[PDB]
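Asker: Can you read through this structure? Questions will come right after.
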Amino acid sequence: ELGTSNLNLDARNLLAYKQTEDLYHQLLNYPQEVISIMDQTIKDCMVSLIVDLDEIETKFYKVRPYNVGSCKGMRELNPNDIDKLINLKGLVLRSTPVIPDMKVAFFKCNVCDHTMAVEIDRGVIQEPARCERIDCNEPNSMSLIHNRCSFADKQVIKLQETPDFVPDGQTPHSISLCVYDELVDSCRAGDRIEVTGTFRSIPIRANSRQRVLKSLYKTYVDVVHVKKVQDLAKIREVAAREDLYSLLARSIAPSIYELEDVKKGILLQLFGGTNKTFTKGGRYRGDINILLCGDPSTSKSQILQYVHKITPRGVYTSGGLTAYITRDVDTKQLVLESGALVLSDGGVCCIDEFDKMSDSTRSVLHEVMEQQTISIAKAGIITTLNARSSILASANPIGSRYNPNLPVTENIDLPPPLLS
Amino acid sequence: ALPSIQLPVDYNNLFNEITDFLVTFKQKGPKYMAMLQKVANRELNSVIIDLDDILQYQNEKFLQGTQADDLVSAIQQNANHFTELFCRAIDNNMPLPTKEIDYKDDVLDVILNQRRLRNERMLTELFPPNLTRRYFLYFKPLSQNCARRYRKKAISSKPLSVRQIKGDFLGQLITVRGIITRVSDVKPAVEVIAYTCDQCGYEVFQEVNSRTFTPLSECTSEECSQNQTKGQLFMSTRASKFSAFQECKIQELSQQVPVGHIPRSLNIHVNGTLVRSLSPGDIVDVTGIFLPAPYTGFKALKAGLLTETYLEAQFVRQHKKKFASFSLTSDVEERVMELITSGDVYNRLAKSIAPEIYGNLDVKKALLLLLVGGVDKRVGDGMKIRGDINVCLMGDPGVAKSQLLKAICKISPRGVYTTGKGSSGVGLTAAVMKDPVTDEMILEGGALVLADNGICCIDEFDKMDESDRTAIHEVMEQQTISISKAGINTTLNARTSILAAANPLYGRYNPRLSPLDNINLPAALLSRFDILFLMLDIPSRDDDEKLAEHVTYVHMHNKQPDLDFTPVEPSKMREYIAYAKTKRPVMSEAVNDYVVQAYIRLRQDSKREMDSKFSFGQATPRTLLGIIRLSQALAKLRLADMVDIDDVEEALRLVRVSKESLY
Ligand SMILES: Nc1ncnc2c1ncn2[C@@H]1O[C@H](COP(=O)(O)OP(=O)(O)OP(=O)(O)O)[C@@H](O)[C@H]1O
Ligand SMILES: Nc1ncnc2c1ncn2[C@@H]1O[C@H](COP(=O)(O)OP(=O)(O)O)[C@@H](O)[C@H]1O
Ligand SMILES: [Mg+2]
Ligand SMILES: [Zn+2]
Ligand SMILES: [Zn+2]
């Protein structure tokens, strides 16, 4: 009734039956053929259960086994576990763009402009040495077309082990991944995922000029399933309460004693004002910017840490902050990279240790608040970036204590216009 | 062609004697049949051969005038040949399995049975024996006492240095000694490579012992041998036989290096079940076969006679020491019973750490309290608390604080010593950055050296630049380091105790306001530390006399003098620190009122911090938190699961003594 073609399968339920555990053992040893025959079985299950046959013929079917074996570690991978299904956890390091993969070769007899489709196997192409049209039968008239073939979307993912497997200060190890179709772009940098798939070993080419091969094989894994690691009525019931303001203000900092007014101010800043962009007059700022000052006996960093995670979007940094053209490490190209302040568009940007801001960056702030639009002109690139971000900053006084007699300006060591 | 020469060695008698030894040897019956029986039942995975047994068997059979030659001498002269002789002898004399076998799991044997039921049914190929083999063969160097048993000089062993190995030791069995530095990962190595023939009779096999490999093009299948092609042969991954491969390099010890030289290295190959038996950073005694390696892999067409050399491991003695993670044993149980009988322990422990440094009992007591750690494992509603204690030591140069730090690092297995630059890969960068030969850019991002449950020790705390200062400020209060450079955010969960020693820039204490000397560091960083000590050198007769007498008596005996009186030993402290950490007392509420009024009096002192000249008595909640942690550590060091008011009193006294050094 949905039209979706995807079947999840857990091994423990598959293990719950006595005839199925034999198929379990056979699947562990020989995954590919078992999966193919299972997919054919599911394909026939369409007609077996419907007895519209039009939506069935177009779609293929696949399974997603998981929880087959226990999660192992990259530090114990014997050669005895080649071409066997295993379960692995880890953290994604880097990705790669989609890699086309030939599936159907296209050839043309240029003399008579006759074309044919040639299926392939194991990558190697058996080229036809003479055209099928015996009316011409020329041997050397074939030249393939690169843009009229058919391709598959392969992608390679680099994965590292979890730090839990390293007890004595050793270094992590990285294992390559391969994905197809729906698993493309299913993860990005920094993801914590668990994968189940078979093991593969390949000989390396070494010298591309010759047919010599090394005595060692590269190891990589191919996976089939990946896992990660009407309420509006509930609002108006709460929103209609009279004392919701006080409870809402006090809820965002359960451990903070007193300091109610500053909590109300921070909560209201998180709520944010309106933003309007009337044409004949221009846009008006809608962001709210708050400073906190005092001696380092206030736990004022805790409030910043609270508000960084409470807000939907927000970057927590310290005393670089904006866009700079970077030189890519792994790949030899030049990529424009955005800064932390740009990444906090619509949210609240948290800044700690505001006094130690150097001098070059301060002017940057001086243009991100009064205009909320940063422009960069470097390496032939001239452009403007929207920021539209709120600022919540904290600073410390000069000396062991902030003397009440002395005014604020001297102790904080900030430019009077920026403070104003 | 090739001229021929005569040698006294013939392998027929050697093989016959090998078989006779393997069959008749009595050390349960024969031992060498027990190993073969366990191998047959798929129980044993590798076979170890002891040369002492061969030597003593030959010696004891020499009493009868039948034996004519010796085998161990030929073993020492050449080793690789006897490996295949031994494997052939084992394959010839493999007894039948006396135990049941889960036969369905051996997919290799199942595939071979399918191939045999294909071919022999028609009425077949004689497969190479090594493909059928499942065991590994290892040698063990003899022992010196066995050589001493007899007159002959069957010595071997003798763990030569790296540079002591010359060009005349190629092909022999030699033992080396050194420190392991680099260890690579585990990767499969091919032994027998199989191709499928596209359903054309037998599937061709091939074995390559070289470090390079070339594939086949055509096959000997009869219908494929027919004058037209029938299917392209393809390599089969399942049918092939593989083996674990690993490589490592070993460096010479600093004691064996001749003066004015640079230590050399040596490459070691290891295969089989011995893989992953060694770790970087240990002293080992490796015995193996010293083999040459061709230079043709580099493909330079130079060095017509020059070749590279490597050692193939055969037996490894890990040596060094074992931490054992205080695994409980009977003997250490009687040891802790003795400690229980010893009464009060921490004073003796303080007396017994660094007797070479005279006096300074309170500093050693603070070190003991640092070793156990404070209150930890979190509190309600997710608030973070760490058991780590941060202590900074102040004093003039020449007070043996650096030596005390070195002694602490020696006694603490997690201790690490760092300093401002000098070595770059110790702060803010991973130790594996740009390390692999492939330049894979392996990195965690923002991390320190073993900062997880480590004891970081630093000298010249004012020396470090802004980067290491930022790192030490980032590792504050178990805060993780989240410095990113290329999208990496694999943060290192830093939970470490910080111990640092520093000095004022004047090099001597000053009569003026002591905070003007401070650390020459920001006051925010100063307030983080739990305990501050100041060791000021006061010239006096009645103490410098004792110090000079102690130093000169140490110098006269060229050892730690008997003038020291310590009932407890460094390994005993190493055991007891883990034992007392295991006990882990928890907090008792009955001290809440007392600690609250103590904090009230601390703020009363804060009401007099403007009196100046020792203004360090400032107001900070971290003072109270450190008081709680120090009381918890005082309960932890000796007491059972209970925190006493005496712990609070001792923590207060320690704080007052810490402040009293200001004067
Ligand atoms: N109490 C002591 N007992 C014995 N020797 C001591 C003592 N105090 C200092 N020494 C001597 O001082 C030397 C070690 O102190 P050292 O000068 O290295 O420490 P430091 O105060 O950290 O100074 P620096 O920064 O100059 O290295 C040794 O030669 C040691 O014999
Ligand atoms: N009102 C308070 N409630 C709870 N803890 C507090 C309070 N005031 C201070 N503290 C404690 O004192 C410390 C103050 O540190 P903080 O001023 O945040 O340092 P910095 O501002 O330099 O980051 C906190 O770690 C906190 O544990
Ligand atoms: Mg020193
Ligand atoms: Zn044609
Ligand atoms: Zn064939």
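Following Swiss-Prot, chain A shows residues 235-285, 292-469, 504-593, 600-700, kept in their order.
When the header is checked for method, it gives electron microscopy, 3.9 Å.
Each Cβ is built from the backbone N, Cα and C atoms, and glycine gets one as well.
Below are the features I grabbed from Swiss-Prot:
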| type | residues | note |
| --- | --- | --- |
| BINDING | A:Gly568, A:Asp569, A:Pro570, A:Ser571, A:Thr572, A:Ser573, A:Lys574, A:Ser575 | ATP binding site |
| MUTAGEN | A:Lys574 to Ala | Loss of MCM2-7 complex helicase activity |
Asker: Which chain neighbours of the ATP site, leaving out A:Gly568, A:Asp569, A:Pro570, A:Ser571, A:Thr572, A:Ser573, A:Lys574, A:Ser575, have a Cβ atom within 8 Å of the mean position of the site's Cβ atoms?
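Answerer: After dropping the recorded site residues, what remains is A:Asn676.
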Asker: If you draw a 10 Å sphere around the Cβ of A:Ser573 (ATP binding site), how many other Cβ atoms fall inside it, taking every protein chain shown into account?
Answerer: 14
Asker: Using CB atoms and a 10 A radius, I'd like the single residue among the binding-site residues A:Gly568, A:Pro570 with the highest neighbour count.
Answerer: A:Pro570
Asker: What is the number of other Cβ atoms found within 10 Å of the Cβ of A:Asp569 (ATP binding site)?
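Answerer: Taking all protein chains shown, A:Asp569 (ATP binding site) has 19 Cβ neighbours within 10 Å.
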Asker: Are there recorded positions in A:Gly568, A:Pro570, A:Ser571, A:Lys574 whose CB lies under 8 Å from a CB of chain B, and which ones?
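Answerer: From A:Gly568, A:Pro570, A:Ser571, A:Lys574, flagged as close to B: A:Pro570, A:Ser571.
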Asker: Going along the chain, which residues six or more apart from A:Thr572 (ATP binding site) have their CB under 8 A from its CB?
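Answerer: A:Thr572 (ATP binding site) has no long-range Cβ partners.
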Asker: Measure the Cβ-based neighbour count of A:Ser575 (ATP binding site), defined as the other Cβ atoms within 10 Å of its Cβ.
Answerer: 18
Asker: Hey, what's the Cβ neighbour count for A:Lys574 (mutagenesis position) at 10 Å?
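Answerer: Other Cβ atoms found within 10 Å: 19.
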Asker: Which recorded positions from the set A:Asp569, A:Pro570, A:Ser571, A:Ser573, A:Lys574, A:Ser575 have a C-beta atom lying less than 6 Å away from ligand 2?
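Answerer: The qualifying recorded positions are A:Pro570, A:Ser571, A:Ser573, A:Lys574, A:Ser575.
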